[PDB]
Amino acid sequence: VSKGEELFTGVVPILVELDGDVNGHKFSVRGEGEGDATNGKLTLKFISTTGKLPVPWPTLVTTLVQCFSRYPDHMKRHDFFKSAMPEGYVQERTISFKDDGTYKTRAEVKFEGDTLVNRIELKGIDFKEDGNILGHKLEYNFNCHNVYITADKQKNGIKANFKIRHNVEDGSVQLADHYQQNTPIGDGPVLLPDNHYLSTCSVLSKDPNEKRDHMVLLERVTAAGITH
């Protein structure tokens, strides 16, 4: 249904680069792996190049490629993300951590050669030094969530909204409200979807041989909410 979708009929290499600043703590993350939109699966490893991160890895998961979502056949006309490829899209978010600070992110997601690249800048402000983020009080795990997508005709793109639930080590939960906008980089028509969601689950792990602060991630993501 889009030319871009043909770039995803196979396993695609991924590169991710993030430069961040949270409360004046600068950090850089670099990642690589592969995505398979036929299965709605991704596998990535991320490392810090700047030493121990100032924030928990789980708080960076959503920022660190929704073009790898599996769209069921009956929903393929609603896949904005692949329709924007290869030229790609700008993905912007605000992430508001309840009772704590906020991240603002801006990313370009596009092909370079055969690789899907996600390059991000992140700025975090107003975090509490004694809170769950700067205090590293979040469990090293991740819940399943629904990402609610709506068309944004005036920007020829989409918006999304969702609430991430981060488990806290004391048994509480830290909510992170996500507000997202995506705009195509290229000038040709894109697929503007009816309202739907991405059902996403993620598993976080470690590489026993990796000495840098790091995160290994496996994600499963499939679109839903529009019946055959």
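The numbers used for chain A are those of Swiss-Prot, and the residues that appear cover 1-64, 68-231, in sequence.
Cβ atoms are placed via backbone N, Cα and C, with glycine included.
Pulled from Swiss-Prot, these are the features on record:
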- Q69 to M: In Citrinine; leads to excitation and emission peaks of 516 and 529 nm, respectively; when associated with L-68; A-72 and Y-203 (MUTAGEN)
- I128 to V: In EBFP2.0; shifts the excitation and emission spectra to shorter wavelengths and increases quantum yields compared to BFP; when associated with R-30; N-39; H-66; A-72; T-105; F-145; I-150; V-155; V-171; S-198; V-206 and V-224 (MUTAGEN)
- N149 to K: Increases fluorescence at warmer temperatures such as 37 degrees Celsius. In Esmerald; leads to brighter fluorescence; when associated with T-65; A-72; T-153 and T-167. In VisGreen; leads to brighter fluorescence; when associated with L-64; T-65; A-72 and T-167 (MUTAGEN)
- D155 to V: In EBFP2.0; shifts the excitation and emission spectra to shorter wavelengths and increases quantum yields compared to BFP; when associated with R-30; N-39; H-66; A-72; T-105; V-128; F-145; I-150; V-171; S-198; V-206 and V-224 (MUTAGEN)
- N198 to I: In mut2.1; shifts fluorescence lifetime from 3.03 to 2.50 ns; when associated with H-145 and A-176 (MUTAGEN)
- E222 to G: Suppresses the 399 nm excitation peak, leaving only the longer wavelength peak at 475 nm (MUTAGEN)
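A map of Swiss-Prot features onto the structure.
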| residue | record | CB count, 10 Å |
| --- | --- | --- |
| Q69 | mutagenesis position | 25 |
| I128 | mutagenesis position | 12 |
| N149 | mutagenesis position | 15 |
| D155 | mutagenesis position | 16 |
| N198 | mutagenesis position | 11 |
| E222 | mutagenesis position | 21 |
Request  = Calculate the distance in Å between the alpha carbons (Cα) of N149 (mutagenesis position) and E222 (mutagenesis position), and round it to a whole number.
outcome  = 13
Query = Of all the mutagenesis positions given, namely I128, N198, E222, which is spatially nearest to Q69 (mutagenesis position) at the Cα level?
reply = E222
Ask   = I128 (mutagenesis position) to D155 (mutagenesis position): how many Å between their Cα atoms?
value = 28
Ask   = At the Cα level, what's the spacing in Å between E222 (mutagenesis position) and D155 (mutagenesis position), rounded?
value = 26
Ask   = In which DSSP state, out of helix, strand and coil, do we find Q69 (mutagenesis position)?
value = helix
